[PDB]
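First comes the structure, then the notes that go with it.
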Amino acid sequence: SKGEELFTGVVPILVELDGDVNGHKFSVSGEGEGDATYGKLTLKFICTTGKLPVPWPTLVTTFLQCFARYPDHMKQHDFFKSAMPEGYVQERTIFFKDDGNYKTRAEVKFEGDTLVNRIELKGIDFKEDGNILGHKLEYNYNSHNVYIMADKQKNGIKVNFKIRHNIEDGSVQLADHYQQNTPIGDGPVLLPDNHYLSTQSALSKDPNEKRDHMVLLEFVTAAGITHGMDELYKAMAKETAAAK
Amino acid sequence: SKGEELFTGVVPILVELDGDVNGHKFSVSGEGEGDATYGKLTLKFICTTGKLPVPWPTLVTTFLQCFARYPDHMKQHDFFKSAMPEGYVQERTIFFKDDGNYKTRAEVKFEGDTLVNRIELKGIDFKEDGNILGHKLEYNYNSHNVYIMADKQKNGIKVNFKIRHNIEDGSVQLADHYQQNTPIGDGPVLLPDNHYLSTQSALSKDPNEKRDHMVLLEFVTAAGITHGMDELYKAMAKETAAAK
Amino acid sequence: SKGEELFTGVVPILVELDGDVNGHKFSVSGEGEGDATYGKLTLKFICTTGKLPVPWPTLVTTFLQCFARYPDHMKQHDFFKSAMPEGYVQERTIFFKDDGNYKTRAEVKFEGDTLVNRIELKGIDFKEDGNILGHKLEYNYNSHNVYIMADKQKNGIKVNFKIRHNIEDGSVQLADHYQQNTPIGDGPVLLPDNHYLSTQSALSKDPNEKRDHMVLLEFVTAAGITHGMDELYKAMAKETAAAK
Amino acid sequence: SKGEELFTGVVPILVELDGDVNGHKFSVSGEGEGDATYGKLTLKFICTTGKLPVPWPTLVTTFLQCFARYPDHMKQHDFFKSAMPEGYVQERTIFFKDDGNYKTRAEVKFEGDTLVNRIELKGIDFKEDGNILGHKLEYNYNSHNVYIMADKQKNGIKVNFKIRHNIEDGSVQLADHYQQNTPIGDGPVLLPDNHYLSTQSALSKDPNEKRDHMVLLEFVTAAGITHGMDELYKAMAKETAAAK
Amino acid sequence: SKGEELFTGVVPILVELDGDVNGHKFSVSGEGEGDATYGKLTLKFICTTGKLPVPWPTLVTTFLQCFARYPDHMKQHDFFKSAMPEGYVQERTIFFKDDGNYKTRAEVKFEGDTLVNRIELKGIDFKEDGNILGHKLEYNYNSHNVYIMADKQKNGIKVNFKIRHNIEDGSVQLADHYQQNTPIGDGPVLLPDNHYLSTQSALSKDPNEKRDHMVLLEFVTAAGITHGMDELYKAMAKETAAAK
């Protein structure tokens, strides 16, 4: 598509979030850059209202899947870039097992050269003695699979995945993500066949930063559709010998 | 600074210009809004004296750099907002290659909630057979780099840049801009280190408007100072593996 | 309209008020200037009968909406200037919650180069132990919205708004304003569609002045009617990329 | 070393090349996978600028020696994997006998899970009537020996080899390769003793692909250092009988 | 056949095994070379997971019958080489008398110049006080006969044999091997008549090796089909005299 051409180089990113979790109001601003050619993301997030009332790892998925690397054979399955520059609405409900939930609405689009992610988040039913409000999550991040299917009825996609959050004691806190993406523009988009994104993330701190913050490095590659060239490679491997 | 806090939301803008180019007297009034959080400007200019005697693209730079987006790591380099609300004087000489020049003086400041840009312009030595008085400039606008340095002696900044004006035949008309900004108030300002602003502009017409006018959409982002976190991101990229 | 042309520059203002509040007779004379191009008002009021028997903030709204700034796209909604120079009658009833009321009649018109506001005020049913006659109002002023609708039957406008008066203890004293304006002249006027005025005011004292007085600085901008150019700006923002 | 552990499974590969040969600008993007356990490489290259201005076989050596299979007894001689994940710089000059030369600079490293090869190529002094710009090379590939020595002075390796390119008429076009590899990271690397890599390659086309492209299947095994167990095997062969 | 031509010289071998015996997980990697012209095999196996949980002699048969020497008169009976380079699947159940069993699945094929044997092994019902988990097997190996018959129904062969494992006390532990081989490719293979392979093996240790390992030297020759030239040799032996 035309949208994919906007991602050939390094694109500046701006993330803005306004949240309420059990009545605790907070805001986060993030800046960084993305290089979709390598499915790469480098971002630094600052809590602009003081101390973040929830663990930073609970916000990773909320805080730009258009920066995923789609292999050549699978380029037609990239809904995210096809919706650009007009962008898309990304909606989620995140159910933390035996705890509360986050409900988010975001708009991801270009504002000049910048790719902007503006998010509204509401969290409810969190337990004061639980892992989230108890800040019992390790400051690290697992590798996940993000499952994508077309949602023809809504001219978009339905996305589902379970994130694993390591807890201090060695247990694992699960968060079930129900997601849907819909284009903002009225133009045609690419609707994909079933596939997935393979994610990997590193969390760190900027030693110079005094504000409550998170440094995120993330790599995302699409997978799940075959390139159906196994029989070609097999023929060549034979040919290696057919003459030898 | 305190001034930067005046730019967190959408700010109404009012622009007023009085000009004389080779004795042709004209006035322009502009209205719009700015959202510095996204380095974004939306303005509509009307020539209130009839037909504009010069091409609209020659007036773009004259017709609010306080609406630029300064990345978090570079906020201390934003002279423009630090001078607010008292404002600043912006002076330029614009030398059109092989043609005349414009000399401008403007005062940019708040008047209540409105950010006001009041400008005096004098143009001389323009050739009647030239690109400017000949109206040979295409109604479009290029992307430029605006170089900024501190001017400690004047408690302000010195700004320099060359704009490229596309001509009907495919040639390019250059305009060398020499600019200086000085605070109006007696309070301390932020004096920056060398950096630049990256600009992008779109010119259009309001199909309903009968008066001679210009619709301008502009995005400006500051750049040039590093965030010096390349070695941190490198350490995390290693760590991605150090345990894997 | 023709009337709007009388407001292009700085216009001198003269305000004269004669009042009776619970039988306390007083008079106020004000002088200043208005610059409607910037929706700006600068006035100094003197109580010419001695000590003012009521708090100065209760008289702010009574003591020239023709000095409001109407955006270009909304100029046809400016009743106030369309009635000039003949002027208009401005009538109000101001109901102070759990206290008395003011009933005012004013004539706003040009007398030579001067814009004159002559007012008759009667206040009744004020409580001697209340906030008004008790002088419990803070010497400051809030920002309000003044709602305007056409009153075709009377060839004028109906105006309604609630002012918030900060009280010493931190409570807020409300004053419900019911207003109507009718032209003095027999000529056609501009009757508007529903809109509002956004007001902001600063109260201060002249350190040299020995008389009971008030210094007022006020900015008023009309709003509420869209410029319906959001879809144009959206097209340009796309075009920014359509070629890039 | 630690780096060798990154190659135990199937690793995705991404290759990006930007070239200029006698002023003809071109770019190539390649994707595939490597399984160093079997010294195996499967890659598909696309010319993203249109028609490739040179024969595909001239680019094979330029377009990931870390995927070579080092026998157990020789694992300490694998510089390529020891430099990972930080990676290495690979520089070459390729002198085509009686024709021009290519000068290349590449960076081979991990970007998340992907092994990336980014290359800059400049070709000069090619003859318009010659085998290269004449496209007289057969679309096939010979088996070669790649000679490796330590370069202690540069903390890397020096590599030298001659490739044989079959020409339409039955002649053979030689290309002398002068190569050097240097680590990107500041950590210790394995510096080898003299050895070689034995290469075998098959070129094919994807019958479904409309773009100018090349499918490559390649096997590389290190050799040249003895396992010095010939005398042990000799003793066992004797023992086979010593009791019989 | 064509496949036999791949075995005229020394062929490098790579063996990879993943096993589970009574829940003990282990892996073995082997490297060596084969010279089928002389029915000769030289291999060194390393346990890559630590200590091997079973005796090395129990794994000999699991850890490349394509390296057998078939006499000239019997070349048509060599299924193993006829299946090359595509290779074959080799499946076994090995029943250790009065003890557990191993079930194995292997794929034997060329990967470039290397002959690869990749094996999955599962062992169950082994007695903790028995010879296998008790490590009571002598580190030596007997000479056996491997009986081969065509399996037309499966386009392959059925193989059966009993191995003799010397025990510390002088007893002999038997292992009944039930084997089947089926081609991986869809091309025709040589299906043999009934015959056998005569095997001889020597086990040793590499005195320099610190890892748990096994050095294997093995010779295998096919037999069982007569060359039917006994009557010719008899005629010549007569002729020796018929003239003398």
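Just so you know, the numbers here start at 1 and follow the chain as drawn.
The backbone N, Cα and C atoms fix where each Cβ goes, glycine too.
Database features, via Swiss-Prot:
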type	residues	note
MUTAGEN	E:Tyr141 to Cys (Swiss-Prot position 145)	In mut1.9; shifts fluorescence lifetime from 3.03 to 2.74 ns
MUTAGEN	E:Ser143 to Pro (Swiss-Prot position 147)	Increases fluorescence at warmer temperatures such as 37 degrees Celsius
MUTAGEN	E:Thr199 to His, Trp or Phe (Swiss-Prot position 203)	Results in significantly red-shifted excitation and emission maxima
MUTAGEN	E:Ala202 to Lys (Swiss-Prot position 206)	Abolishes the tendency to dimerize and leads to monomeric fluorescent proteins
MUTAGEN	E:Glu218 to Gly (Swiss-Prot position 222)	Suppresses the 399 nm excitation peak, leaving only the longer wavelength peak at 475 nm
Of all the mutagenesis positions given, namely E:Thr199, E:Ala202, E:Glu218, which is spatially nearest to E:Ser143 (mutagenesis position) at the Cα level?
E:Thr199
Mapped DSSP class for E:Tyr141 (mutagenesis position), helix or strand or coil:
coil
Spatially, which candidate from the mutagenesis positions E:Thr199, E:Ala202, E:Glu218 is nearest to E:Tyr141 (mutagenesis position), comparing Cα atoms?
E:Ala202
For the mutagenesis positions E:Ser143, E:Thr199, which Cβ has the most other Cβ atoms within 10 Å, all shown protein chains included?
E:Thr199
Quick one: of E:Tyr141, E:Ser143, E:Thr199, E:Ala202, E:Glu218, which mutagenesis positions have a CB closer than 8 A to some CB in chain D?
E:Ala202
With every protein chain in view, what's the tally of Cβ atoms within 10 Å of the Cβ of E:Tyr141 (mutagenesis position), excluding that atom itself?
23
Hey, how far is E:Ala202 (mutagenesis position) from E:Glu218 (mutagenesis position), Cα to Cα, in Å?
6
What's the CA to CA span in angstrom from E:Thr199 (mutagenesis position) over to E:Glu218 (mutagenesis position)?
7
Whose Cβ, among the mutagenesis positions E:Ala202, E:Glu218, has more other Cβ atoms within 10 Å than any of the rest?
E:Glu218
